[PDB]
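Report on the following structure.
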Protein chains: 2
Amino acid sequence: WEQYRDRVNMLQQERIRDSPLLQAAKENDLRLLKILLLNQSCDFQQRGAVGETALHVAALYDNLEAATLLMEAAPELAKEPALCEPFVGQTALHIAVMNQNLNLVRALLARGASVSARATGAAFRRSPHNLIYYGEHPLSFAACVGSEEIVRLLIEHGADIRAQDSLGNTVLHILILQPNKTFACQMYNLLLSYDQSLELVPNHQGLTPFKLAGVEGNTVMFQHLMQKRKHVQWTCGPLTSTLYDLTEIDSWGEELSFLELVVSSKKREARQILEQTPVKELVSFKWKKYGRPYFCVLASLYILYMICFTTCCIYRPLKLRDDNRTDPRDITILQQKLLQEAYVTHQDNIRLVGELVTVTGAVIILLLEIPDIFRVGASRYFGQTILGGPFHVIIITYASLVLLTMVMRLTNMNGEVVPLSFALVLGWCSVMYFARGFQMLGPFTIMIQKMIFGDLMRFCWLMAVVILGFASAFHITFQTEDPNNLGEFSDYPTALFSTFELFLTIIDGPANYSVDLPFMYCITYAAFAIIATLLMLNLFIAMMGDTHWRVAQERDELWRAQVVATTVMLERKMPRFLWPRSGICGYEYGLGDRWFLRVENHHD
Amino acid sequence: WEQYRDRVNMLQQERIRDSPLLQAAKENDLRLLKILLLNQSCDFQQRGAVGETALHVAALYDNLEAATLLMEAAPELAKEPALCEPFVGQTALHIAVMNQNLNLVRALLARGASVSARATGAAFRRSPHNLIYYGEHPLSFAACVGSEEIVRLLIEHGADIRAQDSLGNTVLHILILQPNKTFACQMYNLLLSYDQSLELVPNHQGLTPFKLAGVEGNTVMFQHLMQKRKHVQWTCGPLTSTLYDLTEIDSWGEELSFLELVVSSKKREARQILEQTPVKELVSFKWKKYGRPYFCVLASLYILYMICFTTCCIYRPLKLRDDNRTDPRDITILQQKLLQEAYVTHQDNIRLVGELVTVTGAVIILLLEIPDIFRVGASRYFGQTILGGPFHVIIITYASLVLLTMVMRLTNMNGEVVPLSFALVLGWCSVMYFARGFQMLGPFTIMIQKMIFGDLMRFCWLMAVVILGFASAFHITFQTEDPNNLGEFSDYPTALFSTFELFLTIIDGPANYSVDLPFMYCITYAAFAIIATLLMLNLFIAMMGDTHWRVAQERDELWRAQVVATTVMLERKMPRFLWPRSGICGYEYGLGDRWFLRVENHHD
Ligand SMILES: O=C(CCN1C(=O)COc2ccccc21)OCc1nc2scc(-c3ccccc3)c2c(=O)[nH]1
Ligand SMILES: O=C(CCN1C(=O)COc2ccccc21)OCc1nc2scc(-c3ccccc3)c2c(=O)[nH]1
Ligand SMILES: O=C(CCN1C(=O)COc2ccccc21)OCc1nc2scc(-c3ccccc3)c2c(=O)[nH]1
Ligand SMILES: O=C(CCN1C(=O)COc2ccccc21)OCc1nc2scc(-c3ccccc3)c2c(=O)[nH]1
């Protein structure tokens, strides 16, 4: 997996060190190769550890004289690849075009070497363990490393300008998946100058190279790729009216659109590629004229439905408990009424109407949530903050708990408060999803969703051991006293709860001077103060101050991505008699079935 | 000590000012030296204050003509050193090679001056009072100041290329203990080119120069010294596979390893030398594959043992107190049971099993802690944060208090809560030691251990005088009233405790409107509010905010050092049938008994 790589590389190097002809080809001798070529009894096709040919070990250490003498001694060593596991289809041409010497590649092409030999192992394969991905073909190798006089020398010998390899990619996808981009823009331009030919082709995953430029986030290759579609109109003064093309920027023929494909990626450039001009102007116009006046009425309808659920939950049926309460610590003066007395009057008919509209809202929420999560994977939909993981989780939780409340009401079971309080508090804390489209409540809900999983997760794992270590001491100091004067510290769970409440200072310190408290309680409380309340509760404020100072641009760079996410979701969901196209047409203007855009510009 | 240096330097300068021949040699006269050399009655071997020879005072003020005329007048003044206290074995050759003139050194070597004269005083000695440490030999002087044409001129006269001096050092250790390093890398390279010869030699303390490079933290000399062992394998494309050597980086033959020697230093570069490549890759692999799956089960076993101790401490034997409580301020309804009624049932047998496993855990903690602190000094083990001083202190305290609890239980003494509460709260606050290997709770426990000794130590020395000055005023205002309406402010210790509680606002302000409080209490409380609660308690938050802003990189530069500390500690502690080696072997690959490492790299 990892140590197997060292296990095979040491074996290859040990075989190279042991074999004398390969050692001479490594050291670049002349008389030793001359005597081993003159003595014809020695074998020249001998293999090392991992398919190691003498031409391979010459080209790996760049021995031009040894390679030329080897091909003029026996030229039948270029068309034979390796056969072992990490380097399956490697060739001398492959390692020569990676090592970037023109003369050895010219000598190999003069000595009859094929240019369509494929390499399918663990070396040249898209995986996070290998450092580089160059492709599985010599033209992909040359155009990916960025040479200039090897690409013509290979294409004029017919080396598959439109090639295919593992995972269905091609040379344009390989040039897009690169971190240099400045000596790769010219290479992509030259290969597009050489040749549904090569741009509109999909891979095995279904990624046209424009959508791969999207999902990988290379903004400079995107900004060059836009300039092979940009129609330019007139210019006068300092202003110019460029006319872009959006027939790839929004799909409308396939459900998988470019914008839906780029708003739900997992990298750190899918929210920076949404700042270039012909996608920013488009989603700004479409958002400001089509996303606010439906999100506002959706938020109003959700808040109206939740106030119906809150009032229907308040007006709950209750009957007086006839069994007595002969216990000094028992209080229950109302009891949950039986189901057979739930239809008695007009008020109970109104409560029935409220229960019906609550159950209808719960089932339409569940049926509007489930078939969208069956398509996108659960990780991409529950994880990210651009899409709404920690709101869809509590929405599905609210729907399942309201359904369990309705079933528990119909089966005539006691204890309705146990799911009712949870369903109500989650359904009212889930209104925060409708605080995406407003720039006031925009970055603040991102800050609180970041602050919970960033600092409260770090802080409660060190609050739990302090309250769990101090509640036991408070209980041991107060298990030899009376529970008449000090109500707290009687049993262990109320001791734990009261120690946590004294930790957050929401309750007062226990004090009663009708008795005399023990010295051990007094000294451990005077230590508990300046260990757990003066220090740690005032260090939390400084830590969430510095997180707020340092993450003061991720919220402003993530809010635009989540508002484009809501625009794309509503454009896919709501019907298309109410969601028309974007941009001008081209059928009534002498162009034909290509929707355009016309963004006015101003420089100087 | 310090003023003695001024006392001897003024005496030397006064003797130079008083003696006429030395004054002429200072002023660089010609006719005065000519007449004092022609008049042969004058003595030339006369000594000043601290062994002051005329050749010494010529070479100290760089008088080439005076020195040449002195050696051509009487050449018997070069082989005689000084004899007084601060400058014992100083020579004209020593001060000439420090003053860096080639001609005077050539003249002294032509006039028969020895090159192995040693200087052992208070001047040339490793101590924090002297500014520089250059060594105790002329070759150490030349190679430490960094000359180029003096080192060959001295070594070709046989001036001890492999020398020894005080504290057992040599010239490579002297070149390592230097703050220049850029004109010292070439000097170290030239001396290693000139010559178990010189690299594998130890000093008197037991420091091979590689381990001295470690313990002194000079990263550039470390990064050059690594490149005399780095074996290079093939290269192709932009990636290269260097093959380092770890036979010095981890010892395995001596208990004192390089990594244990470098993780427990007291400087500010022992945590920066742990970022270079062939130690970072090694400890990253060894930590992620061998330190987490034993630290996790160690934390689980410690938390399980502490929950056994907490439950065994809760289930404590108690007998009802038969003596009466005829006192309006006495509450004791349960009394500690006698030892003879501690084995009565199955529950008391279970409590006995809990006491036995608690005492066994305490004695294995103490026997696992003590023989490790007997070897490393108490300062290095209790002080630093990389090693765990403020956790080993509270662990030894918990073990001694649990042993004192067991002895106090067997001797049938009352008052078990007095050590039991302390032992329980320290044993539960000591779980924080197992928050080193997790990157969530990593920097936060460093922040709280820094915040206590950095700000709470500064703050409680100015909280103590405010509460000690306000509790007395609150007592004087309320010693002429009734303790029936106001429970607080009755005697002085409860007045002090209630003033501290009102300082931290955990208790409410005393108010009772069934009576009339004095005007003096009212005005001093209205001053106590906006002097001690609005201001100082809200300045503490700002101070621990700015400490958190400024020490936001020492925690991220110290956490890696303490996780390498725990890796080295577990590698030394746990047995070696479960802790195997690191890196590949070299016996089955044609190298022989040298464990290697193979780190893959990528540039361009
Ligand atoms: O209308 C919806 C949302 C469901 N709901 C309602 O009905 C009523 O009010 C709500 C209030 C709070 C929470 C949910 C609702 O459908 C599901 C849905 N929400 C989203 S948000 C971003 C995306 C997205 C877009 C493109 C790619 C990937 C993800 C997304 C999605 O794909 N589906
Ligand atoms: O609880 C804890 C620590 C324990 N731990 C949980 O409990 C939930 O699974 C976990 C998964 C991994 C690690 C720890 C835990 O402390 C921090 C903390 N993180 C969160 S995330 C959501 C909540 C939450 C808020 C209100 C009600 C219910 C849950 C939450 C929380 O209350 N605390
Ligand atoms: O296993 C140990 C630690 C002792 N303990 C346990 O047994 C049980 O759980 C514990 C929980 C909290 C505290 C202690 C324990 O031994 C002692 C020990 N701890 C350390 S931490 C770093 C070093 C170190 C490494 C290299 C050089 C210098 C110091 C170190 C050490 O040398 N000894
Ligand atoms: O106490 C003080 C000041 C008095 N002073 C001690 O008392 C301990 O020796 C000292 C040594 C030098 C200077 C002052 C003191 O204020 C600050 C302060 N520093 C610390 S360090 C550990 C604790 C601690 C925490 C909980 C229980 C027991 C001790 C601590 C503390 O409570 N306060």
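Using Swiss-Prot numbers, chain A covers 29-223, 230-638, in order.
Recorded method is electron microscopy, 3.8 Å.
Including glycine, each Cβ sits where the backbone N, Cα and C put it.
For A:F425 (mutagenesis position), the same-chain residues 6+ apart in sequence whose C-beta sits under 8 angstroms from its C-beta are A:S464, A:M466, A:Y467. A:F425 (mutagenesis position) falls within a helical segment according to DSSP. Quoted from Swiss-Prot, the note on mutagenesis experiment A:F425 to A is: Decreased inhibition by the synthetic drug econazole.
For A:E535 (mutagenesis position), the number of other Cβ atoms no farther than 10 Å from its own Cβ, over all displayed protein chains, is 14. Listed in Swiss-Prot as a mutagenesis experiment, A:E535 to A is described as follows: Minor effects on Ca(2+) permeation.
Recorded in Swiss-Prot as a mutagenesis result, A:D542 to E, N or M carries the remark: Attenuates Ca(2+) permeation and Ca(2+)-dependent current decay. Secondary structure from DSSP puts A:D542 (mutagenesis position) in coil.
Looking at Swiss-Prot, you'll find the mutagenesis A:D542 to A noted as follows: Abolishes Ca(2+) permeation and Ca(2+)-dependent current decay; no effect on monovalent cations permeation. All protein chains considered, the CB of A:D542 (mutagenesis position) has 13 other CB atoms within 10 Å.
The Ca(2+) binding site annotation in Swiss-Prot covers A:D542.
Under the heading of mutagenesis, Swiss-Prot lists A:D550 to A and annotates it as follows: Minor effects on Ca(2+) permeation. A:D550 (mutagenesis position) carries neither a helix nor a strand DSSP state and counts as coil.
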Cβ-Cβ neighbours of A:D550 (mutagenesis position) (radius 10 Å):
14
Of A:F425, A:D542, A:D550, the mutagenesis positions listed, which put a C-beta under 6 Å from ligand 1? Please answer none if none do.
A:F425
Would you mind reading off the Cα separation of A:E535 (mutagenesis position) from A:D542 (mutagenesis position), to the nearest angstrom?
9
